[PDB]
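Accompanying notes for the structure given below.
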Amino acid sequence: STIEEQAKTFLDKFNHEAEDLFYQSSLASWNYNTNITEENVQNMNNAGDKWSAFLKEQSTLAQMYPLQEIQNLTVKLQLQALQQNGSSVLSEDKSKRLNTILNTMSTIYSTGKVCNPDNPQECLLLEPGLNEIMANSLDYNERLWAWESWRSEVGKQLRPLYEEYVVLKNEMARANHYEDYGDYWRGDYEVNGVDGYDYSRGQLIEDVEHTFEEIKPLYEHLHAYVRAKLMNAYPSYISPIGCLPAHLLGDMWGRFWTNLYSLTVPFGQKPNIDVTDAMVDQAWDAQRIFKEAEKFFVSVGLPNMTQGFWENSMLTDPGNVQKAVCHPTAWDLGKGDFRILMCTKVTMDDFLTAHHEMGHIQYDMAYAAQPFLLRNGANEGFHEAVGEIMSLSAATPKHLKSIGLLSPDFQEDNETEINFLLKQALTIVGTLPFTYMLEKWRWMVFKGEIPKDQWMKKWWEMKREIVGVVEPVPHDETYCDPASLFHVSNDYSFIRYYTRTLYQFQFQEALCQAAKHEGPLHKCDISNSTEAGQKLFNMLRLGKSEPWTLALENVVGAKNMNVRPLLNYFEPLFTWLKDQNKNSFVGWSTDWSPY
Amino acid sequence: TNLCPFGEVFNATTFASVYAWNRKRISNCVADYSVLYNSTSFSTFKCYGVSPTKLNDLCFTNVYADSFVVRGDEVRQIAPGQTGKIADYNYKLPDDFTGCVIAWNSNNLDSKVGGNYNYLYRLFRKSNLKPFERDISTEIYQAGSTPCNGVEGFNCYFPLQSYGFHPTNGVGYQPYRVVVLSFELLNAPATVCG
């Protein structure tokens, strides 16, 4: 018998045997999350290491069948997925020390203690205060103190490890037949063997840069506006032509610009839309929020929620006798078990977080008819894209008037429209240059075009040409600020956010074009349009079955990520920014310094 | 003459798996199919070859009742002219089957905390069964061409694999009890006339 059928038999047995161990490990970790106790941690890590040992033996058995004889592509996808060796490649001591490095870097970042010089008997962490100080302060020197102290301390404490962490991960990459660790990260977008849809691992770069140019004309002008208003708050440090400093932008790193809605509002004497009071007036609760959530999806032509969803999930914090961790999560436990974990409050933000999570759950329901190994999104951006385009539709004034939260005499005008577009812009367009620059620098450190002695230099020598943020304290090579961020310190990929933004606005444009909507695009809502629902489902049910290029061409009519939907969504803001900056200096020069 | 025991087949205390399915003969009795028809306790009640309403006014030579436990998704494979693991290697209904298939949910009875692994099914074989055959063999199935001599290893697997029934699984992965009533009518004396 050809190795064709032998491999398929192996895969069939593997699926039927792996579903069960997945389910038990899953229910164990769930019960740990919804009730914290050392016994539950015991159960959780036991079931987990059982599942890991299972997958290791299955891979070491699967390596045998060579995939130069298989022509069916689903079989090839599954065998390639299962064949990946993982950290079991390298020697015993290398794996030992590398895992130790990862765990100790995560632990030391999570246990940062910084102490102020005026109160040496009180020292504070990062996540409660430090974040609160830098988010909700209006003082310059104190913010610079917090920022410099945190970055200097944890960067000097972390860098010696990350330094050779680099080369260990690089050799772990190289052994598996790759050029650099960056190639291993980029491989998530690779597609070959289907004519007309191949996508090299390098092509991504040549795409992500070719898009960024088109995104700068809108960005540059925003960076003028955010700067100009900021000149009124700190009128003793900022330049009319220079860049923004680091400690004036909100979060500790500047990953978003959402904390600046106070000092950068277009028309301040106009309030935004907030229906918290309208909810507590009508005495809503968790059940009502989640019922409206499922109603929105039933309207579009998608399934209802499982009965086990209502029975077993936890939609309220359970009191003080039972503890939990209530980061909002959407759980797929296997065997048709779908749940949600959320400590909900009666607010406006949770109204949209519920839609985000139920979109995750809907994706998981759609691809549950595929083999076990092919149960994921097309790539690492699709889950978040499908989750976000739902909040984007449920957050319009039209849907909120339909639900009966806002009285139908709420009239909106160009000031509230510009308000919404600016609040969206700060958090969507302001995260893209930072993301692109960060992962470009990681790629260049991994590929080796940034020698060690220059590393930090080009970091800032990138921030001034892409993002336009200059450093308040001069740093030499003994500092390491990029290692401070949680994502970089704990080995996660980061381009998923860029591709997520682009796919998100492409999906929105395509859907609410087919959904019979004319006008400005940020008003489009897909409630009550089954036509768009089926067009979305014909992309959701595929999973990792076929290349993401076709999974995207099905719904948008295109084979690559494009920015025209995003620039179209922000054109009502572009028109206003051009006139507001008709007199001010647009752009920035690297010739300025804050010190 | 005698009302015959549908109660020993439907409300039994124990059921058997689908590789070793229980077959019991119904003879010389008067049956009451109206009890079964509108009991509204059965998830699916589908009859091929006979209309469900005219069943009582008909006389049969030999009636058989087969019972087993399957998964929720697999009940559609119990029908004439379908494919799948259960229809190939477990239970084959002919392309001319005259009789009824009943299946109802048993999560209250057949599931437990921690799971219930006592219902088994065969996954591999060397051929497809022809109608109404049973295979109870527990020999090791080689997938390729190299011998393994009665001991598992590479390309040799055990044919039987066990269900896992938890109380929390979805509808599709939940236990269903299935009873298949097979009728045969020919020129002999009668046995079951309702």
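Numbering, chain B: per Swiss-Prot, residues 333-526 in sequence.
Quick reminder: no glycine exception, Cβ is built from N, Cα and C everywhere.
Here the Cβ of B:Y453 (mutagenesis position) has 23 other Cβ atoms within 10 Å, regardless of which shown protein chain they belong to. In three-state terms derived from DSSP, B:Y453 (mutagenesis position) belongs to an extended strand segment. Listed in Swiss-Prot as a mutagenesis experiment, B:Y453 to F is described as follows: Decreased HLA binding to NF9 epitope. Increased binding affinity to human ACE2.
In Swiss-Prot, the entry for mutagenesis B:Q493 to Y states: Reduced host ACE2-binding affinity in vitro. The structure shown retains the original residue. Other Cβ atoms within 10 Å of the Cβ of B:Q493 (mutagenesis position), summed over all protein chains shown, number 18.
According to Swiss-Prot, the natural variant B:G339 to H carries this note: In strain: Omicron/BA.2.75, Omicron/XBB.1.5, Omicron/EG.5.1. Around the Cβ of B:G339 (variant position), a 10 Å sphere holds 10 further Cβ atoms from the protein chains shown.
The annotation that Swiss-Prot gives for the naturally occurring variant B:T376 to A reads: In strain: Omicron/BA.2, Omicron/BA.2.12.1, Omicron/BA.4, Omicron/BA.5, Omicron/BQ.1.1, Omicron/XBB.1.5, Omicron/EG.5.1. Within the same chain, residues at least 6 positions away in sequence whose Cβ sits under 8 Å from that of B:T376 (variant position) are B:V407, B:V433, B:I434, B:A435, B:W436. Annotation note: B:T376 (variant position) sits in a strand segment as assigned by DSSP.
Annotation of the natural variant B:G446 to S in Swiss-Prot: In strain: Omicron/BA.1, Omicron/BA.2.75, Omicron/XBB.1.5, Omicron/EG.5.1; the original residue is retained in the structure shown. For the recorded site, B:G446 (variant position), the DSSP three-state label reads coil.
According to Swiss-Prot, the natural variant B:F486 to V carries this note: In strain: Omicron/BA.4, Omicron/BA.5, Omicron/BQ.1.1. Sequence-distant contacts of B:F486 (variant position), defined by Cβ-Cβ distance under 8 angstroms and a gap of at least six in the same chain, are B:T478, B:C480.
Among the natural variants that Swiss-Prot reports, B:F490 to S is described with the note: In strain: Lambda/C.37, Omicron/BQ.1.1, Omicron/XBB.1.5, Omicron/EG.5.1. Annotation for B:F490 (variant position): same-chain Cβ neighbours under 8 Å, separated by at least 6 residues, are B:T470, B:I472, B:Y473, B:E484.
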Alpha-carbon spacing, B:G446 (variant position) to B:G339 (variant position), which is rounded to whole Å: 30
Rounded distance in angstrom between the Cα atoms of B:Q493 (mutagenesis position) and B:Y453 (mutagenesis position): 6
Rounded Cα separation (Å) that holds between B:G339 (variant position) and B:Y453 (mutagenesis position): 26
Chain A, Cβ under 8 Å: which of the recorded positions B:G339, B:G446, B:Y453, B:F486, B:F490, B:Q493 qualify: B:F486, B:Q493
Three-class DSSP secondary structure - B:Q493 (mutagenesis position): strand
